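Heads up, the thing below is written out as structure tokens.
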Amino acid sequence: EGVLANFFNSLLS
Amino acid sequence: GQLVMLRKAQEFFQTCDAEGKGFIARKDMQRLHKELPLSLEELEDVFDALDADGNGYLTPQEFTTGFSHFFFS
Ligand SMILES: [Ca+2]
């Protein structure tokens, strides 16, 4: 759930 | 708000499934290590979080569903 945020937040940069 | 989400899930589904297969496999999630800053170890965690049915296959609906849980917190 935090590793999804990581992965999505990273996709957003 | 749901249309903006889907516009991103498509963008990001396309990015993982760059080969045009129609799904994301456990090895598309590895070549991301070269493009994103995460360990392969995290990537499979992502993968594993996102494959709800455990096919070892990531579908668009599985991909979109995950992103939507995220997009909305
Ligand atoms: Ca699946």
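Residue numbering for chain B follows Swiss-Prot; the residues present correspond to positions 47-119, in that order.
Cβ atoms are placed via backbone N, Cα and C, with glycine included.
What Swiss-Prot says about this protein:
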MUTAGEN   B:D63 to A  Loss of calcium-binding and interaction with the dynein-dynactin complex; when associated with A-65; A-97 and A-99
MUTAGEN   B:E65 to A  Loss of calcium-binding and interaction with the dynein-dynactin complex; when associated with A-63; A-97 and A-99
DOMAIN    B:84-119  domain 'EF-hand'
MUTAGEN   B:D97 to A  Loss of calcium-binding and interaction with the dynein-dynactin complex; when associated with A-63; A-65 and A-99
BINDING   B:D97, B:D99, B:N101, B:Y103, B:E108  Ca(2+) binding site
MUTAGEN   B:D99 to A  Loss of calcium-binding and interaction with the dynein-dynactin complex; when associated with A-63; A-65 and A-97
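A map of Swiss-Prot features onto the structure.
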residue: B:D63; record: mutagenesis position; contacts (Cβ under 8 Å, 6+ apart): B:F69, B:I70, B:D74
residue: B:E65; record: mutagenesis position; contacts (Cβ under 8 Å, 6+ apart): B:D74
residue: B:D97; record: mutagenesis position; contacts (Cβ under 8 Å, 6+ apart): B:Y103, B:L104, B:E108
residue: B:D99; record: mutagenesis position; contacts (Cβ under 8 Å, 6+ apart): B:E108
residue: B:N101; record: Ca(2+) binding site; contacts (Cβ under 8 Å, 6+ apart): none
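By the rule that a residue counts when its Cβ sits under 6 Å from some atom of ligand 1, the recorded positions B:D63, B:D97, B:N101, B:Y103, B:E108 yield B:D97, B:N101, B:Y103, B:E108. Secondary structure from DSSP puts B:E65 (mutagenesis position) in coil. Its Cβ taken as reference, B:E108 (Ca(2+) binding site) is surrounded by 18 other Cβ atoms within 10 Å in the chains shown. Look at B:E108 (Ca(2+) binding site): DSSP puts it in a helix. Counting residues of the domain 'EF-hand' (B:84-119) by DSSP class, helix then strand then coil, yields 23 helix, 2 strand, 11 coil.
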